[PDB]
Amino acid sequence: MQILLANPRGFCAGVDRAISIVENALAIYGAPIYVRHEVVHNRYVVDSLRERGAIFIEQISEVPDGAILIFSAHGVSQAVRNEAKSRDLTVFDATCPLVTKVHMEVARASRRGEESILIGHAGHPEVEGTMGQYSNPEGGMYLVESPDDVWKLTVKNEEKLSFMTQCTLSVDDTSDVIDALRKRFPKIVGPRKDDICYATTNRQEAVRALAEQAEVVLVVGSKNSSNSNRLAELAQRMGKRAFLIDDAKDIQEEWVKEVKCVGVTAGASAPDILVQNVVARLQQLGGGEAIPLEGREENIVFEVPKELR
Ligand SMILES: C/C(=C\COP(=O)(O)OP(=O)(O)O)CO
Ligand code: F3S
């Protein structure tokens, strides 16, 4: 059994920055540091920090008075941001700058009264954060997940219409949703393609390449990580067995029994240490040295706020 590793995999720039914001806040002010929602969608990063003294809460009510609060990397709504500010809390915002950029366009559409369509997945926090940038009653903010959702949507003024996308969607399914919007709404405006980040794009291409060599694909990531899910899902629609695993303990040996070539990748929120242990576990079930594929270079780094260095 040959182990292949996808390239790129694992940490993106926004995730590295957000985890570092929490560590450096913890280092500058000591436990406890409150954080709204899991800072990133990874069980291991979140138990890692929860035991360094960070406390993960779901509403700003849960956070005391005079306490330090961090917004997660998935971002937050204007309402949340306001409910925090009017409560005398020190606030640090770990929202990935690639989410912020899409927030800015939403809020631009709110101000000018004009309607906006988000392509994203209901109930995901990035979605809640982004829809909640829209507040103008004159217009609207609408959510679509598929072409069918588009075929049913009606809008006040289809002449002044924009769309935005969640960063961590499938590149292919998103393409079909956009195709649907441009055909129902020939005036709609959005980005030359989508708002999907470079990391989601890259991880997708990489796992596509990996799934054409490997029979089985293991994707390191937590259940609630959208991008990680797109990775497994992509592999599966290529007809490969693919499993989303939190770590080595989840590998069932039947999955790799008699498999000539197994592939490993990692969502943008999964730390390299998890992948290393998954590789050691595969080597016990009979695999050789891990071979990384050639891949597209990533050179983007996002620095923590100056106050947190
Ligand atoms: C913060 C962020 C992506 C980082 O990976 P996560 O696994 O935290 O998030 P997602 O794939 O959105 O569930 C933007 O949603
Ligand atoms: S939105 Fe940011 S958090 Fe990573 S998966 Fe994309 S660079």
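Think of each number as a place in line: the chain as shown, counted from 1.
The header says X-ray crystallography, 2.1 Å.
Every residue gets a Cβ built from N, Cα and C, even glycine.
With a cut-off of 8 Å between CB atoms and residues at least 6 apart in sequence, the same chain places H74, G75, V99, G120, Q166, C167, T168, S226 near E126 (active site, proton donor), listed in sequence order. The active site, proton donor annotation in Swiss-Prot covers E126, and the record cites a curator's inference as its basis.
Positions annotated as [4Fe-4S] cluster binding site by Swiss-Prot, on the basis of experimental evidence: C12, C96, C197. Long-range Cβ proximity for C96 (mutagenesis position), meaning a same-chain Cβ under 8 A and a gap of 6 or more residues, is found for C12, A13, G14, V15, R17, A18, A73, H74, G75, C167, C197, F302.
Just so you know, the Cβ of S269 (isopentenyl diphosphate binding site) picks up 32 other Cβ atoms within 10 Å once every protein chain is counted. Among the features that Swiss-Prot reports, isopentenyl diphosphate binding site is placed at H41, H74, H124, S225, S226, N227, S269, with the record citing experimental evidence.
The dimethylallyl diphosphate binding site feature in Swiss-Prot is assigned to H41, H74, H124, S225, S226, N227, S269. Within 10 Å of the C-beta atom of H124 (mutagenesis position) sit 17 other C-beta atoms, taking all shown protein chains into account. Under the DSSP three-state reduction, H124 (mutagenesis position) is assigned to coil, being neither helix nor strand.
DSSP assigns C12 (mutagenesis position) to coil, not to a helix or a strand. Quoted from Swiss-Prot for the published mutagenesis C12 to S: Loss of catalytic activity.
Per Swiss-Prot, mutagenesis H41 to N is noted as: No effect on catalytic activity. Annotation note: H41 (mutagenesis position) sits in a coil segment as assigned by DSSP.
In this view, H74 (mutagenesis position) is surrounded by 28 other Cβ atoms within 10 Å of its Cβ, with every protein chain counted. Among the mutagenesis results in Swiss-Prot, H74 to N has the note: Reduces catalytic activity 2-fold. The residue drawn here is the original one.
For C96 to S, Swiss-Prot lists a mutagenesis experiment annotated as follows: Loss of catalytic activity. A coil conformation is recorded for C96 (mutagenesis position) in the three-state DSSP classification, outside any helix or strand.
Recorded in Swiss-Prot as a mutagenesis result, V99 to A carries the remark: No effect on catalytic activity.
Here the residue is the original one, while Swiss-Prot reports the published mutagenesis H124 to N with the comment Loss of catalytic activity.
Following the DSSP three-state reduction, the secondary structure of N227 (mutagenesis position) is helix. Among the mutagenesis entries in Swiss-Prot is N227 to Q, noted as: Reduces catalytic activity 20-fold.
Among the recorded positions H41, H74, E126, no residue is identified whose Cβ is positioned under 6 Å from ligand 2. For the recorded positions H124, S225, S269, a Cα-Cα cutoff of 10 angstroms around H41 (mutagenesis position) retains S225, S269.
When the recorded positions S225, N227, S269 are ranked by how far their Cα is from the Cα of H124 (mutagenesis position), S225 comes first.
The distance from the Cα of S269 (isopentenyl diphosphate binding site) to the Cα of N227 (mutagenesis position) comes to 9 Å. For the binding site of isopentenyl diphosphate, formed by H41, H74, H124, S225, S226, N227, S269 according to the record, the largest Cα to Cα distance is 15 Å, rounded to a whole number.
Each residue in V40, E126, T168, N224, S228, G267, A268 lies on the same chain as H41, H74, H124, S225, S226, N227, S269 and has a C-beta within 8 Å of the C-beta centroid of that dimethylallyl diphosphate site, without being one of the site residues. Remark: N227 (mutagenesis position) has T168, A199, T200, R203, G221, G267, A268, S269 as non-local neighbours, by Cβ distance under 8 Å and separation of at least 6 in sequence.
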